[PDB]
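Notes follow the structure.
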Amino acid sequence: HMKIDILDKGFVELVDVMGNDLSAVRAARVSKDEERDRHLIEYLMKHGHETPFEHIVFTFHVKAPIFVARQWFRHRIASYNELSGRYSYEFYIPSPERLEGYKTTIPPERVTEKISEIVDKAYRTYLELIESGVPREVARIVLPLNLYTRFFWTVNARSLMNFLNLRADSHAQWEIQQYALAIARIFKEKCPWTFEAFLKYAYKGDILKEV
Amino acid sequence: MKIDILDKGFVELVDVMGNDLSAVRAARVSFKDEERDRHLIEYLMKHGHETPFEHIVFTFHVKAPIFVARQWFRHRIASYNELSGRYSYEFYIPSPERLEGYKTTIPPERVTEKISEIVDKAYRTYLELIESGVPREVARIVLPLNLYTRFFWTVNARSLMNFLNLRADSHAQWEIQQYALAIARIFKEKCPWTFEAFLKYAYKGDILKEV
Amino acid sequence: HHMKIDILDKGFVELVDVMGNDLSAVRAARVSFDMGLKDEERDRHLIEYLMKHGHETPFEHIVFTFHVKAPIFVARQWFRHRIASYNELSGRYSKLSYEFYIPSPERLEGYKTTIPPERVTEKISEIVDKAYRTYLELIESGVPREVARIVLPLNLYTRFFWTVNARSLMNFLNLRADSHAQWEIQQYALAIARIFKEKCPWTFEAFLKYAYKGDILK
Amino acid sequence: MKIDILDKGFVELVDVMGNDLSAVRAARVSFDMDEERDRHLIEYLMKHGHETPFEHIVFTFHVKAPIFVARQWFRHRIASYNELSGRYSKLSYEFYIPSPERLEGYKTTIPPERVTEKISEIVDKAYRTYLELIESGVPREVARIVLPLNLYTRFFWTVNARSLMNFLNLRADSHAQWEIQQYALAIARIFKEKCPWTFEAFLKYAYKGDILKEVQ
Ligand SMILES: Cc1cc2c(cc1C)N(C[C@H](O)[C@H](O)[C@H](O)COP(=O)(O)OP(=O)(O)OC[C@H]1O[C@@H](n3cnc4c(N)ncnc43)[C@H](O)[C@@H]1O)c1[nH]c(=O)[nH]c(=O)c1N2C=O
Ligand SMILES: Cc1cc2c(cc1C)N(C[C@H](O)[C@H](O)[C@H](O)COP(=O)(O)OP(=O)(O)OC[C@H]1O[C@@H](n3cnc4c(N)ncnc43)[C@H](O)[C@@H]1O)c1[nH]c(=O)[nH]c(=O)c1N2C=O
Ligand SMILES: Cc1cc2c(cc1C)N(C[C@H](O)[C@H](O)[C@H](O)COP(=O)(O)OP(=O)(O)OC[C@H]1O[C@@H](n3cnc4c(N)ncnc43)[C@H](O)[C@@H]1O)c1[nH]c(=O)[nH]c(=O)c1N2
Ligand SMILES: Cc1cc2c(cc1C)N(C[C@H](O)[C@H](O)[C@H](O)COP(=O)(O)OP(=O)(O)OC[C@H]1O[C@@H](n3cnc4c(N)ncnc43)[C@H](O)[C@@H]1O)c1[nH]c(=O)[nH]c(=O)c1N2
């Protein structure tokens with residue numbers, strides 16, 4: 001499998017894929033020739049005939065902090081299956097470099113330490129409550145937003161391109177930009193013609209034209 | 001895998017992503033044993049845990065009369081790409097057996113002939129208009145509802161099961177029931193555990209428990 | 001809430017109901033900053049800002065219900081818009097009335113025909129008359145409606161209720177209120193745009209200026 | 001119409017389009033078409049699974065809920081949401097503190113009153129850390145990651161009667177977490193008030209949960 005590490009403990013892993021660039025060509029024509037088929041992909045992208053790209057589907061396995069997953073799960077045109085907090089416990093601790101370009105009254109390394117401290121105290125409280133007989137669904141409410149979760153994400157190339165427009169962009173939070181770069185990399189590997197046509201004609205973000 | 005329907009129709013499997021284990025994987029979130037896995041499929045189906053079945057996706061190539069495709073395209077939770085009537089000619093002629101169980105004042109063979117006569121006259125009216133310089137988008141409005149169309153259908157196992165509940169049923173028009181039987185057969189071949197578990201616990205129709 | 005626009009020879013687009021207006025999108029957007037409605041100038045500015053920068057989810061809180069009478073070839077195209085709700089007349093249970101879209105000779109203006117446009121109109125009426133007569137003969141003889149209706153041409157009128165939010169409605173206008181779309185659906189999309197303009201003037205104006213991809217509405 | 005939920009939460013009806021008769025109109029168009037016949041049609045639609053007419057009834061809710069509740073709720077894709085952003089808003093001291101009664105029926109080695117206190121303590125410590133980071137110049141989007149899952153959020157929810165009934169089947173049920181059950185009871189109450197025939201028919205023929213057939 002194709003697996004990209006994200007943040008300190010996260011990842012994006014390709015689980016499955018149905019189709020490639022020719023799946024959109026076949027769907028558009030309702031039925032190869034490299035030059036005519038690439039020309040069609042570009043024609044579809046430039047004129048907004050996006051429905052043929054829905055016949056390309058991906059399944060990802062993603063490990064991400066809850067604050068990142070909350071943003072991600074806002075994308076309704078997809079399928080999700082997530083780990084339940086009701087039925088390990090790792091946390092995203094930003095490195096001092098996350099604060100590069102910000103003027104802080106305390107050194108960036110003390111911000112990292114303060115974050116570790118509060119997650120350690122939160123986690124210890126959670127374990128103490130669980131050991132005391134408190135149900136998991138109640139005890140987990142003390143856990144911070146940087147707690148890592150895992151989910152399977154099934155999405156088609158059209159909804160994936162919408163996700164890249166919105167998340168592979170400087171206005172999106174830096175943490176989800178990182179995940180969106182890994183999504184774009186896997187997408188580019190499986191659908192190079194669709195990805196190149198997307199960048200040239202439909203892509204509304206900024207970071208994929210620079211990175 | 002291709003199944004012939006009606007006089008000139010078909011259902012053909014173009015592609016598939018996943019199998020029964022894709023739903024097992026999604027329910028667990030991980031990327032066990034055959035008996036435990038088959039038991040989990042049944043457990044998910046009996047308790048209405050349907051989201052894991054969304055990670056199994058199919059692409060079909062369907063050739064169907066427009067009156068059948070109009071009913072089929074009412075299923076919004078799926079992807080379609082159809083032949084265009086403006087730019088992109090065979091018709092569904094029911095056999096006398098289609099009227100078995102109905103008391104008609106004219107012989108069922110005369111009904112078949114009357115239907116052929118209409119398609120012949122409308123088709124020739126269409127060709128006359130086209131030859132006279134009338135644009136295709138205008139001339140085609142005279143064509144009857146039994147005109148065959150072709151489409152690509154990308155659907156997940158969850159929306160496919162909803163389609164079987166509604167169309168592989170005696171309340172659905174007989175013509176779409178024929179198409180739904182072919183969809184059920186391809187589904188059964190690719191996902192035998194999901195299909196078997198669906199029939200036992202979730203299936204609301206009647207014809208799949210008889211045919 | 002009520003509006004009705006006549007389309008083609010026998011069709012229409014009628015506004016049945018509407019939930020919200022421009023301020024519904026303002027309220028939905030402001031939750032982001034823990035705020036709500038402010039003043040008319042600031043609120044109108046926010047609508048334009050949302051539209052220009054692609055902040056489309058607030059426009060989903062504005063919903064419309066339409067009652068449409070359209071030929072089946074138009075409705076087939078329309079029903080491809082999945083992010084909406086539909087309830088249509090059934091050819092299986094209803095006895096179909098003599099209503100078909102007959103294009104007027106003016107529909108072929110700009111086209112060189114070997115027969116007069118008036119004869120195209122007449123040829124269309126003749127084939128629909130024969131198809132309709134065959135349909136009535138079959139249902140009178142005991143053929144089930146669901147079988148007898150298959151002989152009916154694509155210009156047969158249908159009726160449907162359409163519940164759609166302002167975001168999906170704007171997608172519909174981008175695709176159908178455009179010169180590449182068939183002239184008949186363009187007519188329906190103009191009526192949809194006109195009702196939308198009346199109920200959501202700020203959203204409509206911002207759509208035309210920043211997001212609208214078609215040509216005919218400009 | 002505003003219903004208070006938990007210690008600081010709520011469900012408020014913002015807007016509604018349609019009523020029971022909206023579903024009656026949508027259904028009768030099939031056949032090119034009084035109170036007793038209309039109520040009978042609603043029951044017929046519900047019992048035979050004719051659900052699309054109920055999509056023409058739409059609601060807008062304004063909900064204040066803890067993030068762990070909002071996370072489960074937002075899993076309902078057939079709806080529209082607009083939420084408070086943790087990136088642009090300065091967060092207020094609004095956290096869900098369960099009362100000792102939340103642990104009734106559970107054998108704990110510490111008193112339930114100590115569980116409530118332990119939750120408040122860690123909430124107080126995490127909130128103080130958040131404020132210290134924010135005051136130090138740490139961007140909000142980074143600083144808020146230390147905040148616990150019981151932090152309250154606010155959102156607008158636009159949903160039709162069909163997706164709302166799916167939500168009640170799954171959340172107004174004893175298998176759903178107690179906290180979201182509370183929210184689903186308030187949703188059911190507002191739905192019952194606006195669509196009494198649809199609600200009554202739903203309970204009698206389509207409702208798969210348990211708590212709405214026991215709780216008034
Ligand atoms: C930089 C940034 C900041 C913020 C946010 C996002 C970004 C990038 N978002 C999330 C978006 O609103 C949206 O949910 C997401 O981008 C998915 O964005 P989205 O585009 O709505 O994705 P989708 O997958 O749900 O749907 C895919 C497509 O399907 C259509 N669609 C689907 N369901 C529909 C329906 N019901 N009605 C109409 N059309 C519908 C529509 O065309 C849509 O593009 C916020 N949301 C919010 O509530 N408050 C906020 O402050 C913010 N903001 C801070 O986080
Ligand atoms: C025997 C029979 C007779 C008739 C018809 C059908 C049959 C079987 N149908 C079609 C159905 O109404 C429905 O469109 C279709 O079955 C898809 O049926 P459907 O069940 O609506 O399927 P979907 O794929 O569109 O969506 C899949 C699931 O997703 C959810 N969903 C999707 N979009 C939603 C949304 N916007 N709001 C809420 N939930 C929504 C919902 O849970 C749904 O089950 C008719 N429709 C109509 O208008 N008049 C009629 O006389 C008839 N009737 C004559 O043909
Ligand atoms: C120039 C040109 C030419 C053609 C076509 C389009 C254009 C622009 N089409 C496409 C077809 O007309 C399409 O079904 C309608 O435009 C419906 O449009 P949406 O998908 O935009 O609306 P819809 O209402 O279905 O969805 C609205 C929005 O939600 C999103 N969406 C909904 N469902 C989705 C899903 N499953 N996956 C990903 N995203 C989803 C999309 O972002 C979409 O814009 C076509 N069709 C055809 O069959 N044959 C043809 O020959 C042509 N030709
Ligand atoms: C008690 C309990 C326990 C859990 C969960 C729920 C509940 C009630 N869930 C969440 C569950 O998987 C699901 O996300 C929602 O609760 C149910 O949302 P629906 O998909 O039914 O509604 P939603 O509003 O998303 O959709 C409504 C209807 O539309 C259809 N639909 C929508 N989008 C679709 C698509 N892309 N494909 C096919 N059909 C679609 C379906 O018919 C569905 O019923 C969960 N989840 C989890 O990940 N792990 C877990 O451990 C649990 N545990």
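Every residue number used here counts from 1 along the chain in the order it is shown.
Determination method: X-ray crystallography, 2.0 Å.
Every residue gets a Cβ built from N, Cα and C, even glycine.
As written in Swiss-Prot, here are the features:
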| type | residues | note |
| --- | --- | --- |
| ACT_SITE | C:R176 | active site, involved in ionization of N3 of dUMP, leading to its activation |
| BINDING | C:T57, C:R80, C:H81, C:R82, C:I83, C:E88, C:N165, C:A166, C:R167, C:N171 | FAD binding site |
| BINDING | C:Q77, C:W78, C:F79, C:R80, C:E88, C:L89, C:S90, C:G91, C:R92, C:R149, C:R176 | dUMP binding site |
| DOMAIN | C:3-210 | domain 'ThyX' |
| MUTAGEN | C:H55 to A (Swiss-Prot position 53) | Shows 1.39% of wild-type activity |
| MUTAGEN | C:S90 to A or C (Swiss-Prot position 88) | Still catalytically active although shows a large decrease in activity |
| MUTAGEN | C:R92 to A (Swiss-Prot position 90) | Binds dUMP 670-fold weaker than wild-type |
| MUTAGEN | C:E146 to R (Swiss-Prot position 144) | Shows 0.016% of wild-type activity |
| MUTAGEN | C:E146 to A (Swiss-Prot position 144) | Shows 0.113% of wild-type activity |
| MUTAGEN | C:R176 to A (Swiss-Prot position 174) | Still catalytically active although only shows 0.0008% of wild-type activity. Binds dUMP 7300-fold weaker than wild-type |
| MUTAGEN | C:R176 to K (Swiss-Prot position 174) | Loss of catalytic activity |
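This view paints the features noted in Swiss-Prot onto the structure.
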residue : record               : Cβ contacts under 8 Å, 6 or more apart
C:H55   : mutagenesis position : C:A29, C:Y49
C:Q77   : dUMP binding site    : C:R176, C:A181, C:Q182, C:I185
C:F79   : dUMP binding site    : C:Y86
C:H81   : FAD binding site     : C:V164, C:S168, C:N171, C:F172
C:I83   : FAD binding site     : C:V164, C:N165, C:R167, C:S168, C:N171
C:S90   : mutagenesis position : none
C:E146  : mutagenesis position : C:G91, C:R92
### Query
Taking CB atoms only, which of the recorded positions C:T57, C:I83, C:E88, C:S90, C:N165 fall under 8 A from chain D?
C:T57, C:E88, C:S90, C:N165
### Summary
Looking at the mutagenesis positions C:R92, C:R176, the one with the fewest other Cβ atoms inside 10 Å is C:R92
### Pairwise Cα distance for C:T57 (FAD binding site)/C:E88 (dUMP binding site) [Å, integer]
28
### Message
Return the residues near C:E88 (dUMP binding site) by Cβ distance under 8 Å, restricted to its own chain and a separation of at least 6 in sequence.
### Response
C:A75, C:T158, C:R159, C:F160, C:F161
### Message
Out of the recorded positions I have (C:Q77, C:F79, C:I83, C:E146, C:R167), which ones have their Cβ sitting under 6 Å from ligand 1?
### Response
C:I83, C:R167
### Query
Under a threshold of 6 Å between Cβ and any atom of ligand 3, which of the recorded positions C:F79, C:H81, C:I83, C:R92, C:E146, C:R167 are retained?
C:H81, C:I83
### Query
Just checking: which of the recorded positions C:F79, C:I83, C:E88, C:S90, C:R92 have a C-beta under 6 Å from ligand 2?
C:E88, C:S90, C:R92
### Summary
Listed recorded positions C:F79, C:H81, C:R92, C:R176 screened against chain B; CB under 8 A survivors are C:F79, C:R92
### Task
Let me know how many other Cβ atoms fall within 10 Å of the Cβ of C:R167 (FAD binding site).
19
#### Entry: Recorded FAD binding residues, C:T57, C:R80, C:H81, C:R82, C:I83, C:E88, C:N165, C:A166, C:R167, C:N171 - maximal Cα separation rounded to whole Å
28
#### Entry: Three-state secondary structure, C:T57 (FAD binding site) (per DSSP)
helix
